[PDB]
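The block underneath contains the structure these notes are about, expressed in structure tokens.
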Amino acid sequence: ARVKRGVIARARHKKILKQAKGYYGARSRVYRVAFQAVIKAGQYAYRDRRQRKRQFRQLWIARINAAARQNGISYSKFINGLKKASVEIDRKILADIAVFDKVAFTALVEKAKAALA
Amino acid sequence: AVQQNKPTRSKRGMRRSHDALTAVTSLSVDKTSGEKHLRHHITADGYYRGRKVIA
Amino acid sequence: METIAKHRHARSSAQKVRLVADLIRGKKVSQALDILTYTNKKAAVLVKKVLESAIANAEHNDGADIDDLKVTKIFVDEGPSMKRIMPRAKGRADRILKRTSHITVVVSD
Amino acid sequence: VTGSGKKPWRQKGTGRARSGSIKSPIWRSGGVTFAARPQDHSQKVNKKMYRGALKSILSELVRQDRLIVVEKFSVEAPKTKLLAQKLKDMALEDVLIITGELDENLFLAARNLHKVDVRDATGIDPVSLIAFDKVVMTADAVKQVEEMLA
Amino acid sequence: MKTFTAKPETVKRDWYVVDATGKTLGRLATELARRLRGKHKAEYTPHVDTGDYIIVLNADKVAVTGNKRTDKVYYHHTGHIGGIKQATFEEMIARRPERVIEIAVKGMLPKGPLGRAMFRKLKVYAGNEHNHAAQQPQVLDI
Amino acid sequence: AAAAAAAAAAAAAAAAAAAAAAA
Amino acid sequence: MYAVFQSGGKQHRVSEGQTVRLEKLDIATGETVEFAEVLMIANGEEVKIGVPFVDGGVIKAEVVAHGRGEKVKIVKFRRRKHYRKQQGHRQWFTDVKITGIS
RNA sequence: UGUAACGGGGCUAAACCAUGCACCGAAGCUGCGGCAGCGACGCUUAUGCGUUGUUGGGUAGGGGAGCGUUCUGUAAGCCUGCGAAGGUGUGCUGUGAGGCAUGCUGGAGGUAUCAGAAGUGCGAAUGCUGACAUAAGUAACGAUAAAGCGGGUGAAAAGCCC
RNA sequence: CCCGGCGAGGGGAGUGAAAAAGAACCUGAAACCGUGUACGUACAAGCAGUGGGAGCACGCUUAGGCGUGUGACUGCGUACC
Ligand SMILES: [Mg+2]
Ligand SMILES: [Mg+2]
Ligand SMILES: [Mg+2]
Ligand SMILES: [Mg+2]
Ligand SMILES: [Mg+2]
Ligand SMILES: [Mg+2]
Ligand SMILES: [Mg+2]
Ligand SMILES: [Mg+2]
Ligand SMILES: [Mg+2]
Ligand SMILES: [Mg+2]
Ligand SMILES: [Mg+2]
Ligand SMILES: [Mg+2]
Ligand SMILES: [Mg+2]
Ligand SMILES: [Mg+2]
Ligand SMILES: [Mg+2]
Ligand SMILES: [Mg+2]
Ligand SMILES: [Mg+2]
Ligand SMILES: [Mg+2]
Ligand SMILES: [Mg+2]
Ligand SMILES: [Mg+2]
Ligand SMILES: [Mg+2]
Ligand SMILES: [Mg+2]
Ligand SMILES: [Mg+2]
Ligand SMILES: [Mg+2]
Ligand SMILES: [Mg+2]
Ligand SMILES: [Mg+2]
Ligand SMILES: [Mg+2]
Ligand SMILES: [Mg+2]
Ligand SMILES: [Mg+2]
Ligand SMILES: [Mg+2]
Ligand SMILES: [Mg+2]
Ligand SMILES: [Mg+2]
Ligand SMILES: [Mg+2]
Ligand SMILES: [Mg+2]
Ligand SMILES: [Mg+2]
Ligand SMILES: [Mg+2]
Ligand SMILES: [Mg+2]
Ligand SMILES: [Mg+2]
Ligand SMILES: [Mg+2]
């Protein structure tokens, strides 16, 4: 049969090199190193689709801590006060309210304070 | 005495940045024979500071 | 109209000719001919001949005036290196390379 | 591969690879690693399997309505113009006429048509009897194949 | 929806003045680092300095408890072979008295470009008189 | 004309050991 | 005058006339969904916090368009131990347009 | 080598004890979708339709399901100079190998569908051949017998002729 | 016909379906080497990516919206066999 295999290697290496455009150096022109860059980059994407939720949970928590201490309460006392007033408003919404519209955050702070005390 | 890794075209261009030339600034145009020459150099016809010195 | 002029398989190497290209990339053509007259390398001889040819083509074919011309683009590409062998000590050979250049000069107003 | 038998260089002490024949299948103009041979690929279908296949496609031809049966097929002189004339009269394009008895005039008249096939009822084969679109059978060939399969 | 991220072209900065005639060094420096990173601000982001300029006047009467005014030592290496220079708290005070608060907050702050920017917003003085009264700074109990 | 004076590099001849060997 | 409402775990802050991108609702392609779990109304210092839901409130919305989101690739790979594994994913998302707010 | 035996700044608590209350905290668990397998059980079977519980980290390995290439049959059929292969771009789509459509270049072949046979898939073998890098415009220009000036020749003389 | 050295090489004209088919000749990929344009880069530490992300420029429209190119700064992150 004599399967000659030029076009198959060209299609595969073109797909990996197109995935690896944008990278610095010989890691976007060499194939033997763009394959390592592609596989390690996909590995980091798989790790970071878990890490992004960690990072944004910590960012929202820091923002609510800042706005709560601007309204006279710590974050832990704030969240216990909200669970004792039985509010299910999660902290993404809480941090977005804390940045955009702060008098509703003062409303949340006073309802948490009236629950906890 | 021999290298350990292959250096990038980035490093090669950065090293070659200094070996580029500078031009001759401005040729002195002689007053009485109208032709260009270097500073303090006699021209092709033979003039220098006006007078023809040479054959 | 941009008038082009090439010199293919110039008997010098691209890294050497590109210095004298980088000198006059962008000037007017009379000042560039002065600079390439009093630059003292072999690449000055080569690119001075090619700039002579480009000025001559641009004035003769398109019919434009000599003061209007101005070297917009000029570049030196790698050419077909010819491969010789230099013999060196303890029996070993060393393939030595004799490189060539493709000198292109675009000239316009 | 027509070559030498020496090691192209010695084993230890050169900066090159290990190599011991210039004929090697990893080299350039070396041998094929797993070189082929003149071979025989004749699959062996059993007698009753082959006859069951022929019974199956004959039943399939009569169910799919593609085996036009006639009492005989006959042309006077071997003129392919007359054979294509007769086949256009019978309204067929792709046609297998498997013959009751031997008709050398039909051999001569069908040698040059590039869609018509003329056989014996004995020398039939399933590739032909499947691929040809309208199989025309002589009644004598029907008698011979009822003998042939029983 | 990608939540708010404070753009460094539109974020505003205040000016604070901290008195330091007897504050404890570690607690004072921690609160300076908190206002310098900007964590008293609800528009906080990690990659944008939303901090606040802080002027610590009288930065040599910072009182340290324990026996640390004779026992806490500071080390810095020159870069040569034997060069490990070392000065106690009172001797570092007698050499250059603003380096104590600057080293304390340069330990507590982040590291790298943004940490050095947040430190560039912290200018301290060993006296009672600054020269930034044109900025309208406000006093802050810290 | 076209001489094309580029013959192939048959360079490597032999070697030896000739070195102070740790042993 | 915005409203925070919960649609399958993930909560949203939307105003009137906005679009938002939920995960796939089993509702036909042009029909209106009326969310009941409205958690907060805000009307210019006229707030009322849901405990845990506001009583007097629904959010009406029209399903603008279904669709499949951006393809994300997943490569698991264990180094030096002879195993790697590509995979794809495309989430089904559903755009709704908020009209009724109360 | 340089503090150097909290990780660091630092801390008389920001240390240790005993009692708590909160919170943070993983890819755990819960929520929302999505995919597959293995079980139950009725079905209304184009032999999987409604649920259903439960499972899915994986080397050596065992099992199962596929994609793609070249040639043969289907094929004197279909697409193709109103532009085939191939090359380069984009957009869509598939769980992945992949697939389709199109713009440019090319200027004559390609091949559905279902099957069949393999020289059938490369990143590693101090692998083989070709090409091009790198060191780098760096070492070197091959006897430490030695050159200098004028005149000729040419577009051009340190080396040629006198 | 012109430049050039009565050279090499080129530019216009010409044959040509095609000269980006011109003999160093069909198609002309990759490494490699340059040019032109947008963005970044001269207080900055490390498998050079990935998650986030301002700005800038270029393309489009119920202004809204986006994409495409770049990526300051930042959390994580010690190649492959
Ligand atoms: Mg072949
Ligand atoms: Mg590229
Ligand atoms: Mg989590
Ligand atoms: Mg090494
Ligand atoms: Mg240099
Ligand atoms: Mg010898
Ligand atoms: Mg022998
Ligand atoms: Mg051979
Ligand atoms: Mg052979
Ligand atoms: Mg037999
Ligand atoms: Mg010591
Ligand atoms: Mg918790
Ligand atoms: Mg889980
Ligand atoms: Mg589920
Ligand atoms: Mg498994
Ligand atoms: Mg075929
Ligand atoms: Mg075309
Ligand atoms: Mg083919
Ligand atoms: Mg093509
Ligand atoms: Mg042909
Ligand atoms: Mg391998
Ligand atoms: Mg190899
Ligand atoms: Mg080499
Ligand atoms: Mg070089
Ligand atoms: Mg060197
Ligand atoms: Mg040197
Ligand atoms: Mg030398
Ligand atoms: Mg010599
Ligand atoms: Mg010498
Ligand atoms: Mg002389
Ligand atoms: Mg000499
Ligand atoms: Mg010529
Ligand atoms: Mg060539
Ligand atoms: Mg042809
Ligand atoms: Mg060609
Ligand atoms: Mg190429
Ligand atoms: Mg800068
Ligand atoms: Mg560095
Ligand atoms: Mg991103």
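Cβ atoms are placed via backbone N, Cα and C, with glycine included.
According to Swiss-Prot, the natural variant C:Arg8 to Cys carries the following note: In strain: SK1048; decreases translational rate, tRNA binding and subunit association at 44 degrees Celsius; does not alter 23S rRNA or uL4 interactions; not erythromycin resistant. A strand conformation is recorded for C:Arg8 (variant position) in the three-state DSSP classification. C:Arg8 (variant position) is surrounded by 12 other CB atoms, counting those within 10 A of its CB over all protein chains shown.
In sequence order, the list of same-chain residues 6 or more apart from C:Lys90 (L-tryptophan binding site) whose Cβ falls under 8 Å from its Cβ is empty. Under DSSP, C:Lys90 (L-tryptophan binding site) is assigned to coil, being neither helix nor strand in the three-state scheme. According to Swiss-Prot, the feature L-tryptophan binding site maps to C:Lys90.
Here Swiss-Prot describes C:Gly91 to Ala, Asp or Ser as a published mutagenesis experiment; the accompanying note says: Abolishes translation elongation arrest of SecM. There are 10 other CB atoms within 10 A of the CB of C:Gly91 (mutagenesis position), with all protein chains counted.
Its Cβ taken as reference, C:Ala93 (mutagenesis position) is surrounded by 16 other Cβ atoms within 10 Å in the chains shown. Swiss-Prot documents C:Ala93 to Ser, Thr or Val as a published mutagenesis change and attaches the note Abolishes translation elongation arrest of SecM.
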Euclidean distance between Cα atoms of C:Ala93 (mutagenesis position) and C:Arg8 (variant position), Å: 30
